[PDB]
Amino acid sequence: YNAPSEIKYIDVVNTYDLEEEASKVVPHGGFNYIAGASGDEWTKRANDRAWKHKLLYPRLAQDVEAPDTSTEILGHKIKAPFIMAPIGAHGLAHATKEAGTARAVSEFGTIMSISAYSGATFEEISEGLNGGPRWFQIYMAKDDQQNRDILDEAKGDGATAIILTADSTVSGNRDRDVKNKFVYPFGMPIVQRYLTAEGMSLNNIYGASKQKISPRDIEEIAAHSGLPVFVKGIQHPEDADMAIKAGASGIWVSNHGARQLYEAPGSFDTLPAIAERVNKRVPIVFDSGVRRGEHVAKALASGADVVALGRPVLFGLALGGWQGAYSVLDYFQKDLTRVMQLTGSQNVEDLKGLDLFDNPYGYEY
Amino acid sequence: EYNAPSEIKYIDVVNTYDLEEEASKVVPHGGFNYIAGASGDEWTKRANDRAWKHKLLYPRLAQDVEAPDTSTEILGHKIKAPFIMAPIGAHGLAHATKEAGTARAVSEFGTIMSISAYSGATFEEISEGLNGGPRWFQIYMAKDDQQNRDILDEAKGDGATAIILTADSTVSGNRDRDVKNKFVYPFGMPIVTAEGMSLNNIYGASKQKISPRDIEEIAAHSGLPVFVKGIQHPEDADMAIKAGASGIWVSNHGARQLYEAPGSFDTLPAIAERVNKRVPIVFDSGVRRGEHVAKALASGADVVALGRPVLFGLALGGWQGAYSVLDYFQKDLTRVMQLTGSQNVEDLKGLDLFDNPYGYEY
Amino acid sequence: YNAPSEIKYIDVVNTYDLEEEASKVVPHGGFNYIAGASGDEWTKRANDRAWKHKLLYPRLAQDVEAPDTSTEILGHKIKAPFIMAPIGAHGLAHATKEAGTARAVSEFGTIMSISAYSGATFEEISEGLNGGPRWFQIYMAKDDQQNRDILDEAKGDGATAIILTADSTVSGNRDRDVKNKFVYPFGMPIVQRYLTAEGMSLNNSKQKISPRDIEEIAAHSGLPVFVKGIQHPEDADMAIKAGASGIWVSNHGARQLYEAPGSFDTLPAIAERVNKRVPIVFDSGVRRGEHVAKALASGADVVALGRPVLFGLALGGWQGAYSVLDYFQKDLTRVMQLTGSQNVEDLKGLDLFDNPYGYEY
Amino acid sequence: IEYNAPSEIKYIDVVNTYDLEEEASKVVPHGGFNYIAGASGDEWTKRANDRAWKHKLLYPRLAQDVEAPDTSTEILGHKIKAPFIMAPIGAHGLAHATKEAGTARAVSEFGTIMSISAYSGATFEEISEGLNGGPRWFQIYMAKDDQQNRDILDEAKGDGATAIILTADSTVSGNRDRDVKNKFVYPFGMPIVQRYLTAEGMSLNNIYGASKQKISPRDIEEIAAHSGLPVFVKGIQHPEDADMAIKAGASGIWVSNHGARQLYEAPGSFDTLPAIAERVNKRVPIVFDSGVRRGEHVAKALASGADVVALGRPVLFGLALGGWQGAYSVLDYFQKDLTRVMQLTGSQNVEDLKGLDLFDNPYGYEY
Ligand SMILES: Cc1cc2c(cc1C)N(C[C@H](O)[C@H](O)[C@H](O)COP(=O)(O)O)c1[nH]c(=O)[nH]c(=O)c1N2
Ligand SMILES: Cc1cc2c(cc1C)N(C[C@H](O)[C@H](O)[C@H](O)COP(=O)(O)O)c1[nH]c(=O)[nH]c(=O)c1N2
Ligand SMILES: Cc1cc2c(cc1C)N(C[C@H](O)[C@H](O)[C@H](O)COP(=O)(O)O)c1[nH]c(=O)[nH]c(=O)c1N2
Ligand SMILES: Cc1cc2c(cc1C)N(C[C@H](O)[C@H](O)[C@H](O)COP(=O)(O)O)c1[nH]c(=O)[nH]c(=O)c1N2
């Protein structure tokens, strides 16, 4: 597996163009694993086109200058209201793998989410973070003791929150991966105890993780870890009520980048109903489709506290390693700064109160 | 000479849409387009497909679900999954084993075979393929009353446990591909010569002046439950039940009949609300994915019926190819059940759907 | 101007395909004059896509067989609920011009509408009609005596209604014709007196038409008057108050005001306002039997056919044009059977399914 | 900074304004052409500006007793030949060698108002020569220094400005991908704002960056008080800003999204107009811009609450193709296009336009 190895900053004009650029340096199978989604990818398109449903207003004479992008979540002060989404197997994108992404995220000044399906060990990632804050995303074992062990190792590494990804009890129908017969070209050291991953398909990896996740799992992870728990993959408001009742300390609105259930809504369309149900009882992280500063703003305006970034950071990693990934984070901060100035937002809380224009015509207008 | 493919093999289905173009490589041009095509410029066939994006499924989490059960029961038949085979004539356009091949797939899978009155096979040939599997017979009514009595008696003696009255084909749809290819039927219809006849003249020999009395007459004569097939307007569901139907079969004939009509799935909720659980509902016209099976049940259907994708599987692999399509739908549905929080088929019928007012382009 | 000249029936699978086929035989300028519309033709596309806003239901066990397409309008018995729209310069499509269309229309058994801008004389058209019914479409002159004279000649020819086309007081912005520098290759003998049109552009007649003109035409001719080009219901009220005997809903095939609605979308509001006081003719975008049915279900009494008939005339002279009329009758017969309509009055009562998603569904 | 704008002067036959874009691309240098034509992001909001016109459709009306429609109107005491004015646009020398004096001559001779951008590549004296006494409004991009604003406003008023336009939607630049990809810089100076920067060799983000970011309602008040001229506030898309501007002493509201050159993933400008017009409630005049390309658009804007529209890109493309005569051709095209529309809609005069029923099209562009 010939992963890219260039380390360089990149001049990001927009994040969309990074996809085709990365396609020229990432091996075909791996690239399509990263870029692809379920079915014919209509719901991935829906994640993107959802942003045109609610439109931002420019606002004038707002007495605003030098907008402050910084915010705080679960005690962590971060440079902008976005974090790194949990993504396994960064080694598909770049030889420096999760340690590269970790270096970008910590240097930038936000929170790194570590996937249980990382191709790097806790020690390797921690070397890249150099003290930076991190949250750990568990894919649950069937065996309780193994979940206890993974959680203890995560916390001992320094995790300050646990993310339970519950929308992948089985694999999505990822036609690119089926057609390419994709299999991992390396191991997953954190979950190996219950599988190695090298040569396995993702459907069999998700297959070893727990299918019968219930609200008791949320309660049990919360009690065992003593850390705030996010429940990730929520698209229906009832699950936010369920998660909060079961002791969750945050809601993570996501459709897994459209890699899971097909013929489902664009994730952004689901956010307002979820935020209304949550009603600020706990923090909300939003993901699945964020590509612009305007998207960050619209998410916050619609009830998110922060967003999580995925594919664009991974494409940045492919093209330039840690410096490429950092270039993408920096882009988002600068992009957001512009949008804050033009929308009349002095600070992150102002973003959360913006009026949005309803566009009933959709993408073709 | 019509020379259909004859190879029997399993196929690895990634999705059923790709089966269309794959099947086009092995089926004679004329026959293929007869199967694939629809009325006018096929806008309503596209509508059947795009309607699925009007109501979107939610993923649901921590639902305490594992190993979802796809089994269900309809009019006392226990079936492996909530889909049956739609009645389609002339399977011989797809594969040399014709309706017997589809029958074997359906029977071995474990669902119900619907036999078209316009099958290219006899009841005896189809029965060999079914090897005892359940079957329903779909009638295209004759003008002559005794002929209807005779066909129904033969169907029932063959083992039919329900009758399907297809009433949306009193004349043929405007099927441009068949006109432009100058296609005509290459073999007979022995249950009802058909060979060398256009479909429009075939439908011409059947009864045009179908009335509610016909539903009453078929039910009384056969002593079997009768489904009325082709329904798109809720008043017809009411009429059919009042006339003695034991089931409603929501369909636009795969968009092969009236043009510039709705996508079938968009018609389902108003029909199910009108039926008000009085009789079972079968839904068809455009089902291609497990997501579609789930959305139809969530919208008031009890089962769906499959058509073109199974024929395309038959073309590619005979009974084994058709079986592969049925298996694909069962596994596809299983995934969807797991991700939506559905442990069983009754759970599918209760799912919330997300309304998408933006339609296909979003 | 090398117009098509051959005469033969044609196979019509659908009318949309006639446009491309006609383009291969009609001279470029004249073809594009017939086919084109204002601006970038968005409103011509809207005329077409409007049919997907309201969708037909198949209906079952309706006790229907051998549907009857026939109807009557102002006492004329016609074979199907469609007439020929008034279109000038049929010579652009075929050497036999309006006499060819007239033969098709009379042989079929409907009403011929004669444009004041016809390339043929009344006598030439009359020999094609062989006694068949005709209505005369006037484009008003500024001079009152010229209007009197034209109406007298039309009535003398046998017109049994007058159609006042009032949506062309100035020309639409027809980019194809501007880009092609289109000019008529022949004269317009009926309106000669006030212009010869050979060498003239269409944009080069009365602009200040008022309701009084409707009154004066009705009073002078003693014939029923249709007011043609209506898209707003207030104009239906105005026209009926002014003595009109019919309302002709139309946007001139999208050749007039640009960035306006598709004609079918305007029909229900106009039919509501008319409230059955007078008959309604609908045009602009009819291409299928389904469209005929939908127009009737939405308040029209008949529709008028235009471009597809002209494309048929290009392809086959009167027999070509006849094939198109026959196509529409057969197409409607299928639709009637499948929708549960025994007769034309049943079409007028059909439920339609609302499609809020539009063309891409 | 090599830059070779076209120089030929000729009338042009305008069939429609859309076609002028491709035609101008043949003769305007690449960077400057794409600076004029382009917009933010992937230009979805520029497309929205254009497709918004299909949301509300015109009715033809019959037997209206209308002939020879009169396009003349009046705004803040200026009698103009048609209900459109020239939008403020800097650096006209990117389009044609004759620069802002070329456009000024066309606008003046046609008989409407010239809006002069603070970022003009021409001095007041050079523009005034082109105007030959014609009416002018001055568009300020504010300095941070109060005295420099007073000086600019004084010079503008001395030159003959009869209104001041505060463009407040560009406190920082939009994300203009074409200009980033092309590394666009201005090839000449901006004499009116040089005092706070020159612009030659500078990127627009750094010129906007020198202008005032922290614009507040007090700036509107101070401009109005200092100049003693009516002040428009330009770039409004949200009705609250119309309330704000009037409360602060504005004499007019200029609805605009800057040609989609500023905030991305925002509504098409025409879609915002009715809510603004409802809030304004005829307290002050409304200028509308961003996407006007046809007489139908002028009509629809007036029917939806605007008093006049402002023209931008199509006039610059005309300038590129023919200098002042090319620009004149574009203005004339608009007057004739509007006249046709007025005849067919039953509109005898500009006030009738403002009263037109519109057909609501909930299907949008694809219908
Ligand atoms: C390649 C790749 C791999 C993974 C993911 C995504 C992608 C793209 N996602 C989902 C991820 O956290 C996030 O929800 C999406 O990346 C957001 O969608 P976009 O990146 O904005 O398109 C994911 N989520 C998770 O909780 N654990 C994981 O290991 C992975 N793996
Ligand atoms: C080739 C072919 C032939 C037939 C049909 C369909 C097709 C595709 N259909 C309609 C069929 O029962 C069912 O309604 C459609 O197949 C459903 O549409 P899809 O297959 O999902 O597109 C049909 N229906 C019926 O009742 N008797 C018949 O003989 C046939 N024949
Ligand atoms: C080439 C051409 C020429 C004319 C027209 C149309 C066309 C296409 N139309 C309008 C005509 O009566 C009718 O309203 C349209 O043809 C209907 O649109 P479709 O033909 O269905 O697209 C027209 N109308 C009229 O009253 N007098 C005329 O002379 C003409 N001329
Ligand atoms: C090349 C160019 C340059 C500028 C502008 C636009 C364009 C296209 N615009 C905005 C302008 O006044 C107006 O809002 C838009 O031109 C209207 O959009 P359309 O031209 O119809 O697309 C602008 N606005 C302003 O107040 N001062 C300026 O200097 C400029 N500069």
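Chain B is numbered as in Swiss-Prot; shown residues: 7-198, 205-374, in order.
This entry, so its header tells us, was determined using X-ray crystallography, 1.6 Å.
Cβ coordinates are placed from backbone N, Cα and C, and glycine is handled just like the others.
For the recorded site, B:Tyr146 (pyruvate binding site), the DSSP three-state label reads coil. The pyruvate binding site feature in Swiss-Prot is assigned to B:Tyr40, B:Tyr146, B:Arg181, B:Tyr215, B:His265, B:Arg268.
Counting every protein chain shown, 24 other Cβ atoms lie within 10 Å of the Cβ of B:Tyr191 (mutagenesis position). Among the mutagenesis results in Swiss-Prot, B:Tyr191 to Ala has the note: 18-fold decrease in activity and 92-fold decrease in affinity for (L)-lactate. The residue drawn here is the original one.
Under mutagenesis, Swiss-Prot gives B:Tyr191 to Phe with this note: 4-fold decrease in activity and 6-fold increase in affinity for (L)-lactate. When secondary structure is read from DSSP and collapsed to three states, B:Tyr191 (mutagenesis position) falls in the coil class.
For the mutagenesis result B:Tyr191 to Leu, the note given in Swiss-Prot is 12-fold decrease in activity and 3-fold decrease in affinity for (L)-lactate.
Quoting Swiss-Prot on the mutagenesis of B:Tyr215 to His: 18-fold decrease in the catalytic efficiency. The catalytic reduction of FMN is affected more strongly (33-fold decrease) than the pyruvate release (5.4-fold decrease). When other Cβ atoms within 10 Å of the Cβ of B:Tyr215 (mutagenesis position) are tallied across all protein chains shown, the result is 19. DSSP assigns B:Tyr215 (mutagenesis position) to a helix in the three-state reduction.
For the published mutagenesis B:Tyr215 to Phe, Swiss-Prot gives the following note: No significant change in catalytic efficiency, with a 4-fold decrease in activity and a 4-fold increase in affinity for (L)-lactate. Affects the pyruvate release rate.
Residues or ranges marked as active site, proton acceptor by Swiss-Prot on the basis of a curator's inference: B:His265. A simple way to gauge crowding: the CB of B:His265 (pyruvate binding site) has 22 other CB atoms within 10 angstroms, across all the protein chains here.
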Problem set entry | Neighbour count (Cβ, 10 Å) for B:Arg181 (pyruvate binding site) | 24
Exercise. How many Å separate the Cα atoms of B:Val198 and B:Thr205 across a gap of 6 unmodelled residues?
Worked result: 9
Exercise. CB neighbours of B:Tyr146 (pyruvate binding site) within 10 A?
Worked result: 24
Problem set entry | Cα proximity to B:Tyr191 (mutagenesis position), best match among recorded positions B:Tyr40, B:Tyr146, B:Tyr215, B:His265 | B:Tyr40
Exercise. Are any of the recorded positions B:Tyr146, B:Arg181, B:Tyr191, B:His265 near ligand 2, with a Cβ under 6 Å from it, and if so which?
Worked result: B:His265
Exercise. Taking just the CA atoms, what is the gap between B:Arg268 (pyruvate binding site) and B:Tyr215 (mutagenesis position) in Å?
Worked result: 13
Seminar exercise, completed: The binding-site residues listed are B:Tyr40, B:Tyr146, B:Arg181, B:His265; by CA-CA distance, the one closest to B:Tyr215 (mutagenesis position) is B:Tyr146
Exercise. Can you name the residues of this chain that are 6 or more positions from B:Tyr40 (pyruvate binding site) yet have a C-beta less than 8 Å from its C-beta?
Worked result: B:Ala96, B:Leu99, B:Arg181, B:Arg183, B:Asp184, B:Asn187, B:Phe189
Seminar exercise, completed: A correct count of other C-beta atoms within 10 Å of the C-beta of B:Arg268 (pyruvate binding site) gives 25
Problem set entry | Longest CA-CA distance among B:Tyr40, B:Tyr146, B:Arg181, B:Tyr215, B:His265, B:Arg268, per record bound to pyruvate, angstrom | 19
